[PDB]
Amino acid sequence: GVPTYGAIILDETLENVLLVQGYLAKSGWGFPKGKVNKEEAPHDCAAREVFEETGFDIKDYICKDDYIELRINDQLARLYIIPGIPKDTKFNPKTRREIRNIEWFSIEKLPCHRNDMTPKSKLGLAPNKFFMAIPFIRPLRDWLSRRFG
Ligand SMILES: Cc1nnc(NC2CCCCCC2)o1
């Protein structure tokens, strides 16, 4: 699978994170990210995908060692951590053809797992609109505790 790169953008309080909402298969909320092009460096892919999806340029804010990386079904996803972005920043995707909406969410209110269906004696997980974000939430919380306190 082709690696994806993007960002976890936080506000000044460190309470809130910026998620984007796509369409169709990407219909829920997730961190802005996308597939690396041929010969493109990771930091440049992250800036491009984030700029294409939010209209915000992270290039001057990326720190090389500050990211969360996960391997999900043998595809690697790396999100650079970008704190301190004012909550009154105007975000606008390049085209509403890929991005429905862009919103701040409270980190403490986001789920860090989906719910089973043990109530119904049925296997699997209930749908959750944050399914794309969820795998990064606990590692983010842990990373913020270590790097800030
Ligand atoms: C698959 C997958 N997992 N996370 C994402 N991120 C997208 C979120 C919704 C908006 C479209 C572009 C970024 O896609």
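Chain A uses Swiss-Prot numbers throughout; the residues present, in order, are 96-244.
The backbone N, Cα and C atoms fix where each Cβ goes, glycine too.
What Swiss-Prot says about this one:
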- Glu144, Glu148: Mn(2+) binding site (BINDING)
- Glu147 to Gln: Loss of decapping activity; when associated with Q-148 (MUTAGEN)
- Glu148 to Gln: Strongly reduced decapping activity (MUTAGEN)
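What Swiss-Prot annotates, mapped onto the structure for a quick look.
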residue	record	CB count, 10 Å
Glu144	Mn(2+) binding site	21
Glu147	mutagenesis position	15
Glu148	mutagenesis position	26
Assigned conformation of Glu144 (Mn(2+) binding site) - DSSP reduced to three states: helix
